[PDB]
Structures are given as structure tokens and as C-alpha cells.
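Chemist: Can you keep this structure in mind? I'll have questions shortly.
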Amino acid sequence: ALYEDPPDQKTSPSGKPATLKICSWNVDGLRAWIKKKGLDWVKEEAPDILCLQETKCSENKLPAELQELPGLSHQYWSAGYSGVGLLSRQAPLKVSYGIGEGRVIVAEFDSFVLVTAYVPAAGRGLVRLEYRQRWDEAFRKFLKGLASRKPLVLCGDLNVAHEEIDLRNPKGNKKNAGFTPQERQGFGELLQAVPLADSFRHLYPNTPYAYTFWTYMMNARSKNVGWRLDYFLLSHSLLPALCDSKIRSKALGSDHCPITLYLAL
DNA sequence: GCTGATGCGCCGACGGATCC
DNA sequence: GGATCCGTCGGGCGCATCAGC
């Protein structure tokens, strides 16, 4: 079945208007994503904060169009395997890289700490599943020592469909990367240990067919055969500020679609 | 400097057993 | 004997590297 994303809710349950728009997008090759007009979609989206994953591009190789973004001038970049980026209208107080460089950017703002993550894939044949489980454990601990200080927002490709609702084909993908019990359990452990909450599922717990990733192969996107691998996870103190978590199914330029968070801060 | 090849990383389609 | 479940496998796309030239 096809998915139509509900309209943007820009008011919090407590009555507070949205003041912060965060966009997250695994661009699957920043240079290719730009040739596919992905920046033009970002300009239409007008995010205060843009988090990019799978850049596969060093900073010295970034197209000059990224430095021609007047509303996203504060740019933080890591480094054809991974690569993450954080672009912000306002300068964050503190920026760090890693979980204690290429998969994690931590940006501290006045009322919140933003973490963007390109979580390592378990691999075809699950060759890197054990490293992912150790990675998952290292990230969870690192995030626990960040949430204690200030509210946390975590965005990006977590390389996991938490539940059967997060993918079109749960039964045949239970031994595939993204739907292993090991990865699903790691996500549940991040939600309970930090603690954090799945923004989209908190808002839409019974909504199926909502995916953020489709294989370029076998025309998967045109058939909505996909997976929800991209998330906005929020500390429970920030749930009162949650106005919406959106899935931008129509934006192209990658096998991953953009996700957008509206916060009332 | 540029093009095309190859390598590497990153599951939906379909064939074949099997069992109500 | 057809629904279903598992196992097997070609393939889209980006980028690095290489070779040619």
C-alpha cells in the first residue's frame, strides 16, 4: 500500500507554537544528491537545522552550493563509506564528533543537545552484526552521559526497523540487516536506557506503510516496499514540545527520504 | 583531465519443498 | 493441490581505485 504523510502539526499538545524545524536525510552520496536537486528540496523545507548522513564526501570536496545556504551557515562536517553533516541557522554552543568522527555529530544548543548518527549497517550476511551490537552498546552509554545534562534529540539513520510496522516485509527480513532481533533489541534498549521516545510512533502508533528507505532495486519505492530506518528520538522532557515528526516520502535524490521534526521550544 | 571497468557496500523476487 | 515458508540469488546506485590514453 502507498503512504500519504499526514499534514504538518505545528502546535504542541500544551498549546505552544513550533519554533524549531529539524530535517534529517541520509543523502546516499552528497555529491550525487546535489546533482539530483536535493538542496532545492531543503530550501523549500526551510529547516533551522539540517542533519545529513551517508555523505560519502570529504569537506574539501563539498560542492560550493552548500556554502551558499544563508539560513544554514553554521556547518559541521565529518568524513565513500560514511560521513555525516550538521547545518544550522544558529551557531550551537558546543560541537563534538564521535561517541568517545565519521558517524556522529553532537551539537549542544541552549535548551537541547542534538546528536546526528549514521549507525553502522549489520551488513549483507550479517558479517558486521557483532560490531553493530558493540557499537549499539557504546552509543547507548554515550547518550546516557549526555541526557543527564540537558534534553536530547537524536536523529538520522539508525539502520534498524524497530517493529514489523517499520517495514513492508517483516517475515522475510528477520535474518537481514535492519530487522535482526539483535538490532531491534538495541533500539528498545536505547529507548528505555537514555531514556528516549520514537517521535513518529508516539504520534502515530498504528500507522503502517510509513517508510524512509527503499532499495533502488526491483522498483521498491514506486511500490512502497520499504523500511523506516530514519528517526527522531526525543528525551521525555521534550515530548511536551513535540508538534510533529514527518516523513517526506516525495523528496528524491537518495534511496532514503527526508524526515522532519517540529519542536515548540 | 576524463571515461569506463571493477570492487565494495548496501533484499525483493522467485523457486521449490511441504503440509493442512 | 494450493498456501506458505525458507533458502537462494541478480541487481540499482554511488564512490574509490585503476588503467588507458
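Sequence positions for chain A are given in Swiss-Prot numbering; the residues included correspond to 43-121, 127-147, 154-318, in order.
Determined by X-ray crystallography, 2.3 Å, according to the entry header.
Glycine is treated like the rest: Cβ placed from N, Cα and C.
The active site annotation in Swiss-Prot covers A:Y171, and the record cites experimental evidence as its basis. According to Swiss-Prot, the feature active site, proton donor/acceptor maps to A:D210. If you look up Swiss-Prot, you'll see A:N68, A:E96, A:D308 marked as Mg(2+) 1 binding site. Feature annotation from Swiss-Prot assigns Mg(2+) 2 binding site to A:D210, A:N212, A:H309; the stated evidence is sequence analysis. Under the heading of mutagenesis, Swiss-Prot lists A:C65 to A and annotates it as follows: Abolishes the redox activity. Does not abolish the AP endodeoxyribonuclease and phosphodiesterase activities. Reduces protection from granzyme A-mediated cell death; when associated with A-31 and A-210. Under its mutagenesis entries, Swiss-Prot includes A:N68 to A with the note: Nearly abolishes AP endodeoxyribonuclease activity. Where Swiss-Prot documents A:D70 to A as a mutagenesis experiment, the accompanying text is: Strongly reduces AP endodeoxyribonuclease activity. Swiss-Prot lists A:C93 to A among its mutagenesis entries, and the accompanying note reads: Abolishes partially the redox activity. Record note (Swiss-Prot), mutagenesis A:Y171 to A, F or H: Abolishes the AP endodeoxyribonuclease activity. The unchanged residue is displayed. Under its mutagenesis annotations, Swiss-Prot gives A:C208 to A the following note: Does not abolish the redox activity. The note that Swiss-Prot attaches to the published mutagenesis A:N212 to A is: Abolishes AP endodeoxyribonuclease activity. Among the mutagenesis results in Swiss-Prot, A:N212 to Q or D has the note: Decreases AP endodeoxyribonuclease activity. The residue drawn here is the original one. Where Swiss-Prot documents A:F266 to A as a mutagenesis experiment, the accompanying text is: Strongly reduces AP endodeoxyribonuclease activity. Quoting Swiss-Prot on the mutagenesis of A:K303 to A: Reduces the interaction with TOMM20. As a published mutagenesis entry, A:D308 to A appears in Swiss-Prot alongside the note: Reduces AP endodeoxyribonuclease activity. Nearly abolishes AP endodeoxyribonuclease activity; when associated with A-283. Mutagenesis annotation in Swiss-Prot: A:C310 to S, described as Does not abolish NO-induced nitrosylation. Abolishes NO-induced nitrosylation and translocation from the nucleus to the cytoplasm; when associated with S-93; the structure shown retains the original residue.
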Chemist: If the Mg(2+) 2 site is taken as the center of the Cβ atoms of A:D210, A:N212, A:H309, which further residues of that chain fall within 8 Å of it by their Cβ?
Modeler: A:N68, A:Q95, A:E96, A:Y171, A:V172, A:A174, A:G209, A:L211, A:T265, A:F266, A:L282, A:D283
Chemist: Using C-alpha positions only, work out which of the recorded positions A:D70, A:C208, A:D210, A:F266, A:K303 is nearest to A:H309 (Mg(2+) 2 binding site).
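Modeler: Closest by Cα distance to A:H309 (Mg(2+) 2 binding site) among the recorded positions A:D70, A:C208, A:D210, A:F266, A:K303: A:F266.
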Chemist: Sort out for me which one of A:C93, A:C208, A:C310 has the most neighbouring CB atoms within 10 A, since those are the mutagenesis positions we care about.
Modeler: A:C93
Chemist: Recorded positions A:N68, A:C93, A:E96, A:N212, A:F266, A:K303: which have a Cα within 10 Å of A:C310 (mutagenesis position)?
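Modeler: The recorded positions passing the 10 Å Cα test are A:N68, A:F266, A:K303.
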Chemist: Under 8 Å Cβ to Cβ from A:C65 (mutagenesis position), same chain, six or more residues apart: give me those in sequence order, or none if nothing qualifies.
Modeler: A:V84, A:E87, A:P89, A:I91, A:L92, A:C93, A:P311, A:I312, A:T313, A:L314
Chemist: Are any of A:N68, A:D70, A:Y171 (the mutagenesis positions) within 10 Å of A:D308 (mutagenesis position) when you go C-alpha to C-alpha, and if so which?
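Modeler: Cα within 10 Å of A:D308 (mutagenesis position): A:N68, A:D70.
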Chemist: In the same chain, outside A:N68, A:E96, A:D308, whose C-beta lies within 8 angstroms of the Cβ mean position for the Mg(2+) 1 site?
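Modeler: Sorted by sequence, the hits are A:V69, A:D70, A:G71, A:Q95, A:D210, A:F266, A:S307, A:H309.
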Chemist: What recorded positions among A:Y171, A:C208, A:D210, A:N212 are found with a C-alpha within 10 angstroms of that of A:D70 (mutagenesis position)?
Modeler: none
Chemist: In terms of DSSP three-state secondary structure, what is the assignment for A:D70 (mutagenesis position)?
Modeler: coil
Chemist: Just give me the nearest neighbour of A:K303 (mutagenesis position) among the recorded positions A:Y171, A:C208, A:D210, A:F266, Cα to Cα.
Modeler: A:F266
Chemist: Which residue, out of the recorded positions A:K303, A:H309, shows the minimum number of other Cβ atoms inside 10 Å of its Cβ in this structure?
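Modeler: Taking A:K303, A:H309 as the recorded positions, the minimal 10 Å Cβ count falls on A:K303.
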Chemist: May I ask which of the recorded positions A:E96, A:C208, A:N212 is closest to A:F266 (mutagenesis position) if we compare their C-alpha atoms?
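Modeler: Checking each of A:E96, A:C208, A:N212 against A:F266 (mutagenesis position), the shortest Cα distance is to A:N212.
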Chemist: Can you check which residue among the recorded positions A:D70, A:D210, A:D308 has the largest number of Cβ atoms within 10 Å of its own?
Modeler: A:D210
